[PDB]
Amino acid sequence: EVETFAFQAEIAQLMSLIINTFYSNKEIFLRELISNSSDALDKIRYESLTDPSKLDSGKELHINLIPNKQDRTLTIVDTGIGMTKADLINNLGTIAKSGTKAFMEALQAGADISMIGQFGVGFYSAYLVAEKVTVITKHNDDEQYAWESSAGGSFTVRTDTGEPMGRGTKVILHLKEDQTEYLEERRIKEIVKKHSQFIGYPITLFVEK
Ligand SMILES: Cc1c(CO)cnn1-c1ccc(F)cc1
């Protein structure tokens, strides 16, 4: 059972602007996603200080980067606090309405796409390199859910029947045909060392066959 939703008009406007605008510094998507994972790990660590039982779904706090050349996917896994169904559908989009408005006024004022994180909508930088994005997430107070969007004004949400995750978020980037450079180990190492060197959680870079 798959539910289809329409993005808010401002979010769809931001996505199409990210997909259509000519901009070569595409590597900044990895900094935003890792930064998002770092915030989710911070939130579950703080909540667990006043409630140790919130770590019963997993004690490890880490981030994993997993490239797959066969499927042409780049996956960012974190064991953070995760997102509920309400987050995926209306909560995160309501917050992002003001950040999108402010971000686009700055763009016409002289700003560039690389400061998208300062407006809280850095997740959508994934569509600099992805034709489709899948998000598997599991929050302590909800079930596991699968979010997916190929832009175009709509996204879907369903109950995930895959491998149970325990707790956290998994972002699967289905890369455009000409962006396969972000599957190479030496390229991912280079971006992480340049933009995410001081993240306070272990970042493990998987390798392939
Ligand atoms: C938005 C996002 C992603 C996707 O980049 C992964 N974890 N999170 C996240 C989830 C919950 C948070 F409180 C903060 C960040």
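Chain A is numbered as in Swiss-Prot, which gives 16-224 for the residues shown.
Positions of Cβ are set from backbone N, Cα and C atoms, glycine also.
The annotation that Swiss-Prot gives for the mutagenesis experiment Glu47 to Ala reads: Strong ATP-binding. Strong interaction with HSF1, HIF1A, ERBB2, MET, KEAP1 and RHOBTB2. No effect on interaction with TSC1. According to Swiss-Prot, the mutagenesis experiment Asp93 to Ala carries the following note: Impaired ATP-binding. Strong interaction with HIF1A, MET, KEAP1 and RHOBTB2. Loss of interaction with HSF1 and ERBB2. Los of interaction with TSC1. Listed in Swiss-Prot is the mutagenesis experiment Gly97 to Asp, annotated as follows: Abolishes ATPase activity.
In the shown protein chains, 26 other C-beta atoms lie within 10 A of the C-beta of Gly97 (mutagenesis position). Sequence-distant neighbours of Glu47 (mutagenesis position) (same chain, 6+ residues apart, CB-CB distance under 8 A): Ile131, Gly132, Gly137, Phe138, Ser140, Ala141.
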